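Worksheet for the structure shown next.
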2 protein chains.
Amino acid sequence: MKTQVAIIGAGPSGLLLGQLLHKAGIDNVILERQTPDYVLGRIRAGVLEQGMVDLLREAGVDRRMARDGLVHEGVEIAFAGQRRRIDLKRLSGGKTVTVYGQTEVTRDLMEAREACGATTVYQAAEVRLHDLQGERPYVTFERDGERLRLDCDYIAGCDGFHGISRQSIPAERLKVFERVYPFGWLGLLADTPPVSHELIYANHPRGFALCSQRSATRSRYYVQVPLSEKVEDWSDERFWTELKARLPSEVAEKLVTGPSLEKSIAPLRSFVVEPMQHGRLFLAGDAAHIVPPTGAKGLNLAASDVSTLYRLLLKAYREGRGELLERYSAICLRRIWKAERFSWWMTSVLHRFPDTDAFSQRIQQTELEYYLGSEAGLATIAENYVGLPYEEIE
Amino acid sequence: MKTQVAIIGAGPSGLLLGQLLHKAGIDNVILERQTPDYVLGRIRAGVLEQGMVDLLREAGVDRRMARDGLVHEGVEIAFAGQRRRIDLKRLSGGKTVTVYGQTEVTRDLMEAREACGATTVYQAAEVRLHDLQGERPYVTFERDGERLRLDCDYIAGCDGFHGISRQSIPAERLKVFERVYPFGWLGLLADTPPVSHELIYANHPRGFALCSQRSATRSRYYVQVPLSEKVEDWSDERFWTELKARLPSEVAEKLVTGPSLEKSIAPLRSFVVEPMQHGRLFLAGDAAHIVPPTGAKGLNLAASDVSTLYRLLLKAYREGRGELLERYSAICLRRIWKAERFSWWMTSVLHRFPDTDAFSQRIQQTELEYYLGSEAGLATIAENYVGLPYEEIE
Ligand SMILES: Cc1cc2nc3c(=O)[nH]c(=O)nc-3n(C[C@H](O)[C@H](O)[C@H](O)COP(=O)(O)OP(=O)(O)OC[C@H]3O[C@@H](n4cnc5c(N)ncnc54)[C@H](O)[C@@H]3O)c2cc1C
Ligand SMILES: Cc1cc2nc3c(=O)[nH]c(=O)nc-3n(C[C@H](O)[C@H](O)[C@H](O)COP(=O)(O)OP(=O)(O)OC[C@H]3O[C@@H](n4cnc5c(N)ncnc54)[C@H](O)[C@@H]3O)c2cc1C
Ligand SMILES: [Br-]
Ligand SMILES: [Br-]
Ligand SMILES: [Br-]
Ligand SMILES: [Br-]
Ligand SMILES: [Br-]
Ligand SMILES: [Br-]
């Protein structure tokens, strides 16, 4: 079996990269460990930046999003009994964010790939990478018992945080930067109309809470919870009671509750590896870095890695400029670090930490009061939230 | 002995408050523990905000400052081998800062007070405060053996961090917020021309360094040093060698060194007490709060406390509106907390901390890269550095 670019992982990163590549005439094969249905069952991202929206249009898979996605011009932050709106559109110079579920984006890409007839192997078991530094690397996997070999020119690891690609790079060649937060997010998806037309991030003494949405009739809520928690300890009603307690009274009053469609706990983490490549293997998305969800950057950062990888591969194949691929990591890491900094800042100002002294609690409150009350402060939040510009390359 | 307002402490706070009060016809007596010469020997602040400059003009003591003070329109921050200038004047909407030594400001006020004939008792030993909640509080002190009593209406504690006034408030009535940093600043005053026309804050792997000045022929330099250090371990040459190592090569090359006129280690601390008053006792300046020197806010915050106290006392005496004095703390604390937040931020991004992991070191560097490269980020530094506006009252 032979292709030009082997892609490990059929989550949004691998699918978007494969679609862009296919449209440009660069043959590619995607290998996924799970089934199509499993990938589709993952409830994740809800907020997309402009850059991600444009990339989807470039890949020609934006029809449904343009029709169903909600365009938001602001977000709200509640703390110490007050709600402050950040006018993203005004303060960022006209940019906005789009609410369109990750399951939707994934469905759209999967449908697009199937129609094009591009190769996707689901349930590709025990994927292994070989000859990463050679001229001709290859991937071995198992499909119903028999070990098959796939030859390629380049391999893009889009297999997420627990994928095989990052583990395939000699450990000594990588520098890992990581921070684990002492809390996670308990999320609940409900078929109820959202409590607000815009998102509400709330810093409350009992802990962080976030009111989000998926459509006019589907909502997504999260509450900060310690790492000791098990999802089975949280009935739907306990969640609603806890959520209501962390929100301002006028918001909790008009809250329409209902049975959960999905409920899960996501641990918060910051993680970055340098470099993001090794020989003919290039990491993209969650395979290379993780951000705590507070800044809604994860999927958006994956889009820029992919945008960068696609452009460089195009240069390599169409223009014979293969040397440009060495700049991949330098280019991506500039954007990754700034988004990591923003996500870390958002996280530290909105969550309640366990070992916090009086001075720190006051500084946290003051950070909010300052940034939400200063035009310059508001602009730093807004420009970061809508997404910093992509680097053009060369 | 009787007066209207008793002032404990003849440092800049007490002197400025007494001058403003005297000019408005409110009699006041200042009690100082040390001698005039001792106070004058303290090398401290070099950077003044516009608000402090205007207050000095209001007190009619700005002749020398207007002539000798240097007006700065920008400051530089060096990190990771690059120097970035923050145009304070441009980014703050036209405000600047003035470099004029604290010893100078103090000399000017002392000369002004002596000429006016206002009462100042130096070497006032063992000052004690009594009847703080009564209608007629009083102060007892010792002048050459005999205990004297001074009756007054109000007492302003301008006695600094180690003064008696804050200790005179029942501990249970106060909330203390404090953070002690694991380092101090080793400062050196030299009669040499400064290395730059504007200040240079430097984040270096070996530690923080700051290039400041007092005039065209007098410089003030600081280097971060751990708390274990004794000033006698640092000869003038060891200081210069260490300073040069922390600065960019092109700066260290043109550095004119020389013998020290003063050398001392200042420990870094953040400290705030709430409230800042008790009965007829009002705290102002270092007596109520301390900030690490990184943001050049200490003396400037004292000026706003004083400006606020003076205005309220004026209302009380001239307009019979004594009830307004209850708002003193609420008013001051709003400004104090924002300046504390700024000083803490500046400190955390410019200094090298001992127990720092790889992720944090990267976040520190990224904080700098982001704030120094974004117009919105630069504006948050600039508006805070020049000083946030004073609240007008009522
Ligand atoms: C609570 C939460 C909220 C979020 N909210 C947002 C938000 O609003 N906005 C935003 O920008 N981001 C958000 N994200 C982040 C976003 O969901 C992720 O960054 C995104 O899923 C990354 O996509 P990916 O394709 O890189 O990896 P993944 O989605 O993890 O997909 C990787 C794929 O690779 C496959 N795979 C793994 N190992 C192997 C293997 N060995 N062989 C073959 N295949 C393998 C997996 O099965 C999976 O399908 C959120 C995340 C969470 C958890
Ligand atoms: C290294 C350093 C750099 C600084 N740089 C700057 C800068 O550039 N800009 C800026 O804004 N700020 C800066 N400052 C801060 C500034 O110097 C102080 O905030 C300022 O000195 C506060 O003045 P004050 O009058 O409140 O108190 P102080 O200057 O401490 O004076 C208080 C007085 O009260 C007296 N006293 C004490 N106890 C008693 C008692 N029991 N009875 C009677 N009298 C008593 C003392 O003897 C003293 O004279 C710096 C400080 C340091 C240490
Ligand atoms: Br979703
Ligand atoms: Br995220
Ligand atoms: Br970004
Ligand atoms: Br001085
Ligand atoms: Br200071
Ligand atoms: Br200020």
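The way this entry was determined, per its header, is X-ray crystallography, 2.0 Å.
Each residue, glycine too, has its Cβ placed from N, Cα and C.
Copied over from Swiss-Prot:
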- A:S13, A:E32, A:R42, A:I43, A:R44, A:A45, A:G46, A:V47, A:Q102, A:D286, A:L299, A:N300: FAD binding site (BINDING)
- A:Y201, A:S212, A:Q213, A:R214, A:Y222, A:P293: substrate binding site (BINDING)
- A:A45 to G: The positions of the substrate and the flavin are not altered (MUTAGEN)
- A:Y201 to F: Reduction of hydroxylase activity (MUTAGEN)
- A:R220 to Q: Lower affinity for p-OHB than the wild-type (MUTAGEN)
- A:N300 to D: The side chain of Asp300 moves away from the flavin, disrupting the interactions of the carboxamide group with the flavin O(2) atom, and the alpha-helix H10 that begins at residue 297 is displaced, altering its dipole interactions with the flavin ring (MUTAGEN)
- A:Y385 to F: The positions of the substrate and the flavin are not altered (MUTAGEN)
Quiz prompt | Sequence-distant neighbours of A:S13 (FAD binding site) in its chain (C-beta under 8 A, six or more apart) | solution = A:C158, A:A284, A:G285, A:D286, A:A287, A:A302, A:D305, A:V306
Practice problem: With A:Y385 (mutagenesis position) as the reference Cα, tell me which of the binding-site residues A:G46, A:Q102, A:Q213, A:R214 is the closest one. | Solution: A:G46
Self-check item: Collapsed DSSP category at A:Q213 (substrate binding site)
Solution: strand
Quiz item: Which recorded positions from the set A:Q213, A:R220, A:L299, A:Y385 come near ligand 1, judged by a Cβ under 6 Å from any of its atoms?
Solution: A:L299
Practice problem: For A:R214 (substrate binding site), find which of the recorded positions A:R42, A:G46, A:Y201, A:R220, A:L299, A:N300 come within 10 Å, Cα to Cα. | Solution: A:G46, A:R220
Exercise. Show which residues of the chain containing A:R42 (FAD binding site), separated from it by at least 6 in sequence, have their CB under 8 Å from its CB.
Key: A:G11, A:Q102, A:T103, A:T106
Quiz item: Residues with Cβ closer than 8 Å to the Cβ of A:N300 (mutagenesis position), same chain and 6+ apart in sequence?
Solution: A:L48, A:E49, A:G51, A:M52, A:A339, A:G387
Practice problem: Could you check what DSSP calls A:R220 (mutagenesis position) once collapsed to helix, strand or coil? | Solution: strand
Exercise. Would you find the one among the binding-site residues A:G46, A:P293 whose Cβ has the most company, meaning other Cβ atoms within 10 Å?
Key: A:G46
Quiz item: If you measure A:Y222 (substrate binding site) to A:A45 (mutagenesis position) at Cα, how many Å is it?
Solution: 12
Quiz item: For A:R220 (mutagenesis position) and A:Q213 (substrate binding site), what Cα-Cα distance in Å is obtained after rounding to a whole number?
Solution: 5
Quiz item: According to DSSP, which of helix, strand or coil covers A:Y201 (mutagenesis position)?
Solution: strand
Self-check item: Which recorded positions sit within 10 Å of A:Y201 (mutagenesis position) - Cα, from A:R44, A:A45, A:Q213, A:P293, A:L299
Solution: none
Exercise. Determine the Cβ neighbour count for A:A45 (mutagenesis position): the number of other Cβ atoms within 10 Å of its Cβ.
Key: 24
